[PDB]
There are 4 protein chains.
Amino acid sequence: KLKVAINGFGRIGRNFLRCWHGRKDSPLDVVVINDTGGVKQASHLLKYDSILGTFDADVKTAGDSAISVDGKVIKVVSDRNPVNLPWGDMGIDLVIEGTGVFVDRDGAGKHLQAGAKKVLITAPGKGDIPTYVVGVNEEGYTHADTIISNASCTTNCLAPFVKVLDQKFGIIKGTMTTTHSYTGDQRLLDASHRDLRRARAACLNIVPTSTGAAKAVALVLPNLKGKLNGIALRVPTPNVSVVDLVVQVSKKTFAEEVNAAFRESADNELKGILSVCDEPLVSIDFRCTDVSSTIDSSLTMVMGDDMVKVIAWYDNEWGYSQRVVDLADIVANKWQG
Amino acid sequence: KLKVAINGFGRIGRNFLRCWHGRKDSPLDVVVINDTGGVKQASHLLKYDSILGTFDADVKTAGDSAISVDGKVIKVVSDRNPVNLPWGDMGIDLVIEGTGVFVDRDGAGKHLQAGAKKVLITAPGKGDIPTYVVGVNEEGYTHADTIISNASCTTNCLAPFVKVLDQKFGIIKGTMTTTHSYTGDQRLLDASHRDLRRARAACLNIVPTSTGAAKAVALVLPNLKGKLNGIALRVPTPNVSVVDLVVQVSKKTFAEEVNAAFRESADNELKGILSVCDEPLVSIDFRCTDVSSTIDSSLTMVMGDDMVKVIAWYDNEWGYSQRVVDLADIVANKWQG
Amino acid sequence: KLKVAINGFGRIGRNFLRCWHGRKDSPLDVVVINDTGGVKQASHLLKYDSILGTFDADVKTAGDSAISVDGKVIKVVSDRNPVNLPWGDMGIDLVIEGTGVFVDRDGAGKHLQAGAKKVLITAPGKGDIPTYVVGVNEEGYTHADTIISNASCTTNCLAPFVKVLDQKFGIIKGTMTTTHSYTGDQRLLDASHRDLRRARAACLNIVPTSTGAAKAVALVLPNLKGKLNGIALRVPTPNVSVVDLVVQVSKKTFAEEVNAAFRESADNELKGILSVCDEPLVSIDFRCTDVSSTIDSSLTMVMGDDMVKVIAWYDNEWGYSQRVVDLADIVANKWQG
Amino acid sequence: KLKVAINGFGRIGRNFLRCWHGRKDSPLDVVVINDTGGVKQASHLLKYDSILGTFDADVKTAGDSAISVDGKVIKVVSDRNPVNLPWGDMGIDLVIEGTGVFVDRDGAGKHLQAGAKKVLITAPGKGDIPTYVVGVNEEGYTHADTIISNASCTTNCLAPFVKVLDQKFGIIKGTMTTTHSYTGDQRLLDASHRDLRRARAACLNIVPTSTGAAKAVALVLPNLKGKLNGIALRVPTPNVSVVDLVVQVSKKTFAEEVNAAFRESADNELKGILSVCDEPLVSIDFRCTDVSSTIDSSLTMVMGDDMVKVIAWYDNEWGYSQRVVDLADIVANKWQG
Ligand SMILES: NC(=O)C1=CN([C@@H]2O[C@@H](COP(=O)(O)OP(=O)(O)OC[C@@H]3O[C@H](n4cnc5c(N)ncnc54)[C@@H](OP(=O)(O)O)[C@@H]3O)[C@H](O)[C@@H]2O)C=CC1
Ligand SMILES: NC(=O)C1=CN([C@H]2O[C@@H](COP(=O)(O)OP(=O)(O)OC[C@@H]3O[C@H](n4cnc5c(N)ncnc54)[C@@H](OP(=O)(O)O)[C@@H]3O)[C@H](O)[C@@H]2O)C=CC1
Ligand SMILES: NC(=O)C1=CN([C@H]2O[C@@H](COP(=O)(O)OP(=O)(O)OC[C@@H]3O[C@H](n4cnc5c(N)ncnc54)[C@@H](OP(=O)(O)O)[C@@H]3O)[C@H](O)[C@@H]2O)C=CC1
Ligand SMILES: NC(=O)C1=CN([C@H]2O[C@@H](COP(=O)(O)OP(=O)(O)OC[C@@H]3O[C@H](n4cnc5c(N)ncnc54)[C@@H](OP(=O)(O)O)[C@@H]3O)[C@H](O)[C@@H]2O)C=CC1
């Protein structure tokens, strides 16, 4: 309904397309893809996926500049400079920025220069970019926002249950550590990053790094400003991560009561965003889960009556991509066109 | 002087022998190895190691029942039943119990049935077994102890710096999470295991599992009884782990002061046990670390002035094995003639 | 129909059940499972699988000899000694031997001693045990065989296209190497193993070992007796393997002719057993393929006009289990009764 | 004594420096490194290495544009365009091309435009570029060659023993498959790549791909022109690979005679280049071996008296780098000022 582009057909760009494809009566219309790798590459990697498996749909190249998914043709262009895009010419309403390189206003704005009406960054925005997490603060979105951010995968897993903890128990302060699957931003073998730790062979190490949620939860939950901080430990799994949150709360409590609080929200205001799992599972079991965060109930602990530790699972690729679709639906729903 | 026997030539048993081989003027004499796998196996796996690399020493079989390391002939026996071992006949003073199956008094005691004078379990002891962590409470060891425990790798990493935190700031309570390398106790592919999570493919998942390290810390640091708890996350790396500790302390502080407190101890009472690393390193850098615990200084955080988060690295196989040697050395030094 | 019992509820045992569950109008009725790990374990590991994903069926324990799959109750017993199994009492017609420890006549026979009418070993049989590979020599099966073998996963990948090569070009001699995913028989970390190479950390090494696929091929294709040999290279992937076969043929040929030969069989006598893939795919893309062998057409080479090199993919767990089901179906179809 | 510059401080670039550092009385003087990543990054990654371990040398940054190794300062520049490099200004005699992007004459020639006297590509050269393999055809090198190639890692493993096989038995034709560790050219997670197979998650798949090694082996051993071909299977190991070569020979033989032939050469003309291992080892055991190729003797087979299969290990990073140093040594030894 809404004319959508995908700038950056990588893990999130492709997960997004496949997430979108599975939705019924979607308001979005993905008409174009900017894949610097080309048509053959876009069709191949969309069909065959090391993490999601083979796409259950007819996918093929259509000519020299498009691909088709179950008959639907999707234009495919290739340009590293978004100021060279044909968004205006195509009448593109929303650009899904998934390249990871245009996360500030001047960068994402290049899409507007090219004629796109709006931009949704699949990552934290740098600068003065409205950030939103579905199930946490999306009601604050307004059609005037020309550039928005859907935050990070970790922020999407944390914020939902942090919101519950703060409302029910009141968070004085907390820390978080995410044991995170590796991502394309890491090097296969010891190379070159900025980040000397992400420069190291990712399938061989536990890699401490930069955390991507910590301040950002305060962005979507202002009451938490200056109350949280954390880090990330990248480990040798290709997908699915888990956050370990420890917080001192003002109201004394115990593990079972904390879990109960999560189940209540899970069955109500956070249905489809938060889930609570009582089974002794491991990361692989959470692949392709549509929720943003799944509490591992049996792992919840309370020390000294007010120090609560919570363990939550998240599919950083798929679960996050479903949220990108959700945020895109909101954009469409609140359109002033 | 101390005639030593290694029961269970596995990861720890082999790491132990190589750790011991590297010491100068050792008061220990490893005369025999109980390897149910045989002499060829013992010689081969001691020489070639997927984690430590090839042993820089002349290793070979010596007849049917021995092996030699740089000329030093060692005996090799094979019996799954410790009562039937020739410890008395051989005059064995101390047995390094590294099978992982004789961790209680009745089990480890079988070595005493057999004639050994003392047993040192390379793991937490079950029941009433004296537990010691070098650099924390080893001064409490007495020659009267027939059976002793060197705790777990995680306890050895945690205790040292927990001791420092408690002394300098006073720990009210806290929680810990160890992102741990897999170990032989896990299954390569989904297979039977009493622990339904450890039963799952170890190189494919992030596996949550219980840990006693929290309560064990209280064993060697009584002041901490009932103040800690935690869990473990087994991840797809073959060696080297990291502990994430969050504690509320009584004295307000900040990250750099906390890191300073650790360096002070590291340059003094905990020299050779605790180190503080200021480099942006990853898990493979810490292989073959003779200390028990290395603080990653740049990851230390303090929230709300009294919630301290510390990240510490540890080579669970080698570092721990150097501690086993250390404890053995203490046994030999306190032996009563 | 045909009261089937699964002995050994491991990778194959569970893949088998799931493969069977997916069949329509199956002549087989799986009524019992001997799982030494217990009911809870059986239900859990059948539901959650690190390789196949979460089973899309209602699986739960059935109060505690039993489990239920979509309402179908399956009895669960636990005994490491087959002679003590209630096969006779239950009227069990065919036992799927998937423990990997009862592969000879005396061992597998234990199931007959226990009352089972027939045994199907999910592996090469030791000694005089009729071996069959569907699509190659299954027409030779007779109800008189009390104990049969479905060969190995590599033999099931190799035989089908070797049969084609021998008929179409005539194999003078050849060699084979299978770059095989690791299996439960390997060790997670360096540990005891009769085979000093499989004793080594499986996810950290390229491990050369044995196979019997070569001589086993001769079993189902007599014309090939003494004409082939080979080895295996176990690598760090959890599932899916690939065979590299090099043979000198009597009739000069070229790569595309060879590929054509495979497509002819694939569309005819070997439909559902052999496939030919023209896509530039990788191992993960072949997960859950029902065929026994998939030729990677673009990799086919011919040197000196008569030295043919063929690369074929196979899902060693799933593809092989579909063959077990197939052979079981034949057993049922030829039952006297 | 030869002024050497390293272009592209990656896996090979760094392995090269470390190999060079370990040589005694080297005729090479590495005075500069072109690392687009910067000084801090060059120092760090040279010191800490996921595959080689921590560099046993004092490594630090020296100012804003150099690094020091045990006191020796090495200049560090940063430019992606070789024409702009200060080779002429610095008087650079030989440039080690390890970027992987300047492999043809026009590309590597950019270094000559920049003032360098000679270029050594650490990879197969494209077009008319003299290719050499130490121990095979290096005696053919002449100072007139402004741009030379040290071939590929697999070519360096294969050529040496292929040379023996051809001389001793006469190779009519053959095929080869290399089960190769992943390299930086692959993607960590499904991502864009001209090669649709190399685009797939490298630590999750058996990856089928190129090797010009077969035709390259022809380049250094003319007698083998048009007689060999092959492919590569990239697998989930970070370093160390193995080649499987099958060849029909004109002189009937047997496995032990073939192994003998390799030991003869290994103790004589190919000492330091080829080795023969009789131990049942796995890939990890061959890390950091200086030789180019190590035959795994117990794996050698001969079918039909003339079809020879040989398995050889090689450390693709380190062993190859040792050859780069050897070839650089030749350049210095044959310099004509
Ligand atoms: N790895 C192995 O086993 C072997 C590999 N190959 C060897 O040599 C290769 C190099 O691969 P390897 O050492 O593995 O890999 P790497 O990616 O780690 O090596 C060198 C690399 O050069 C880069 N570089 C790229 N473009 C430029 C440029 N324009 N100017 C300056 N520096 C540049 C790097 O930059 P950036 O940081 O942007 O990537 C990086 O450190 C060839 O491509 C070839 O195959 C051959 C033999 C053995
Ligand atoms: N991966 C996850 O779990 C999640 C990641 N983040 C993701 O959104 C990101 C994208 O990461 P992800 O999808 O993982 O990764 P990828 O590398 O796989 O995703 C997108 C990529 O964009 C590239 N690209 C780069 N520059 C341009 C350009 N100038 N014009 C057009 N296309 C371009 C690609 O090109 P090239 O081929 O040259 O690399 C590639 O397919 C942000 O960087 C962020 O973190 C957020 C949430 C979840
Ligand atoms: N791995 C680490 O990082 C550390 C582990 N723990 C280590 O100590 C353990 C040993 O683990 P680890 O060395 O890793 O493991 P491994 O399995 O490699 O070590 C010892 C093992 O003893 C076996 N063994 C078992 N039962 C007997 C028996 N009845 N008689 C004789 N030998 C026997 C072996 O036999 P079999 O061949 O049949 O398996 C094998 O070599 C405890 O169980 C504990 O946790 C503690 C600290 C550090
Ligand atoms: N995996 C593959 O790709 C294929 C494997 N093979 C296999 O069939 C095999 C089975 O291996 P796989 O399914 O991989 O592996 P697993 O280890 O997972 O399968 C079966 C296993 O049986 C065990 N078991 C062992 N001894 C007994 C006993 N005495 N009584 C009852 N149950 C027992 C188990 O017990 P415990 O819990 O103590 O280990 C476990 O679930 C053969 O050994 C063979 O190779 C053949 C074709 C394909």
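Residue numbers in this text run from 1 along the chain shown.
This entry, so its header tells us, was determined using X-ray crystallography, 2.4 Å.
Heads up, the Cβ atoms here are built off N, Cα and C, so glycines get one too.
Residues or ranges marked as active site, nucleophile by Swiss-Prot: D:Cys153. D:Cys153 (active site, nucleophile) carries a helical DSSP state (H, G or I).
Secondary structure from DSSP puts D:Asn316 (NADP(+) binding site) in coil. Residues or ranges marked as NADP(+) binding site by Swiss-Prot: D:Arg11, D:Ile12, D:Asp35, D:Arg80, D:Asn316.
Within 10 Å of the C-beta of D:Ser152 (D-glyceraldehyde 3-phosphate binding site) there are 24 other C-beta atoms, taking all protein chains into account. Taken from Swiss-Prot, the feature D-glyceraldehyde 3-phosphate binding site applies to D:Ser152, D:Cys153, D:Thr154, D:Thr183, D:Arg198, D:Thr211, D:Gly212, D:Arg234, supported by similarity to another entry.
Experimental mutagenesis at this site is recorded by Swiss-Prot as D:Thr36 to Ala (Swiss-Prot position 101), annotated: Reduced affinity for NADP, and slight increase of the affinity for NAD. Under DSSP, D:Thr36 (mutagenesis position) is assigned to coil, being neither helix nor strand in the three-state scheme.
In this view, D:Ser192 (mutagenesis position) is surrounded by 18 other Cβ atoms within 10 Å of its Cβ, with every protein chain counted. Annotation note: D:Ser192 (mutagenesis position) sits in a coil segment as assigned by DSSP. The mutagenesis experiment D:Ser192 to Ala (Swiss-Prot position 257) is recorded by Swiss-Prot, whose note states: Reduced affinity for NADP, and slight increase of the affinity for NAD.
The Cβ of D:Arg234 (D-glyceraldehyde 3-phosphate binding site) lies under 8 Å from the Cβ of D:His180, D:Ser181, D:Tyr182, D:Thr183, D:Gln186, D:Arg198, D:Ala202, D:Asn205, D:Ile206, D:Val207, D:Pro208, D:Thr209, each on the same chain and at least six residues away in sequence. A gap of 22 Å separates the Cα atoms of D:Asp35 (NADP(+) binding site) and D:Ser152 (D-glyceraldehyde 3-phosphate binding site). Proximity to ligand 1 at the level of Cβ atoms, with a cut-off under 6 angstroms, picks out D:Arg11, D:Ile12, D:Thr36, D:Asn316 from the recorded positions D:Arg11, D:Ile12, D:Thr36, D:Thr154, D:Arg198, D:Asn316. According to DSSP, D:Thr183 (D-glyceraldehyde 3-phosphate binding site) sits in a coil region rather than a helix or strand. D:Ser192 are the recorded positions among D:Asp35, D:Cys153, D:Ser192, D:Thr211 whose C-beta comes within less than 6 Å of an atom of ligand 2, given in sequence order. Residue environment of D:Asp35 (NADP(+) binding site) contains 25 other Cβ atoms, counted within 10 Å of its Cβ in all protein chains. If you compare every pair of Cα atoms in D:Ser152, D:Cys153, D:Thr154, D:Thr183, D:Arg198, D:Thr211, D:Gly212, D:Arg234, the residues listed for D-glyceraldehyde 3-phosphate, the longest distance is 18 angstrom. The shortest Cα-Cα distance from D:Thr211 (D-glyceraldehyde 3-phosphate binding site) to any of the recorded positions (D:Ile12, D:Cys153, D:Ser192) is found for D:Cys153. The record gives D:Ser152, D:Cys153, D:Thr154, D:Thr183, D:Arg198, D:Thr211, D:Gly212, D:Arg234 for D-glyceraldehyde 3-phosphate. Within 8 Å of the mean position of their Cβ atoms, the other Cβ atoms in that chain belong to D:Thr178, D:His180, D:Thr209, D:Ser210, D:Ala213, D:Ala232. Among the recorded positions D:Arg11, D:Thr36, D:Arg80, D:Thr183, D:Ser192, D:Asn316, the ones whose Cβ sits under 8 Å from a Cβ of chain A are, in sequence order, D:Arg11, D:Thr36, D:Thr183, D:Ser192. The recorded positions examined here are D:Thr36, D:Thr154, D:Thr183, D:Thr211; by Cβ neighbour count within 10 Å, the least packed of them is D:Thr36. For the binding-site residues D:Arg11, D:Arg80, D:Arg198, the largest tally of other C-beta atoms within 10 A is found at D:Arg11.
Pairwise Cα distances among D:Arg11, D:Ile12, D:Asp35, D:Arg80, D:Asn316, the recorded NADP(+)-binding residues, top out at 25 Å.
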